[PDB]
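The structure appears right after this line, and notes come after that.
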Amino acid sequence: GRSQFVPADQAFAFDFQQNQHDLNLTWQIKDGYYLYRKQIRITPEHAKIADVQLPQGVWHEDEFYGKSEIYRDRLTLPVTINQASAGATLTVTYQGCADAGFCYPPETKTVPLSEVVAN
């Protein structure tokens, strides 16, 4: 596998589904690739979300971040939107790495949040 250079969006396929106050963020993680738990950052703009609890991954060693908690196969992350104005967004930044050696740069996605009136 010399074409082990698969673009970030095929290694770490991101998607989201919102139903009112409930948002689910999902990454399907290609076999031989992993996301760093400590590299995930989620930032609302014109919205208020509950603190996001990242789930328990597995420990793994590499030469970028030393001994790290990582995620394989899939990551499912619920987010609770307490309020969102019209045109609110959520910025989702994450970084992953290939077993084959090389580390991807951090990726940022912007999720358009559907409006949620407080309460």
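Swiss-Prot numbering applies to chain A: residues 26-144, in that order.
Method of determination (from the header): X-ray crystallography, 1.8 Å.
Heads up, the Cβ atoms here are built off N, Cα and C, so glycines get one too.
Annotated in Swiss-Prot:
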MUTAGEN   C122 to A  Loss of activity
MUTAGEN   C128 to A  Loss of activity
Quick one: give me the count of other CB atoms within 10 A of the CB of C128 (mutagenesis position).
14
Please report the DSSP secondary structure of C122 (mutagenesis position), reduced to three states.
strand
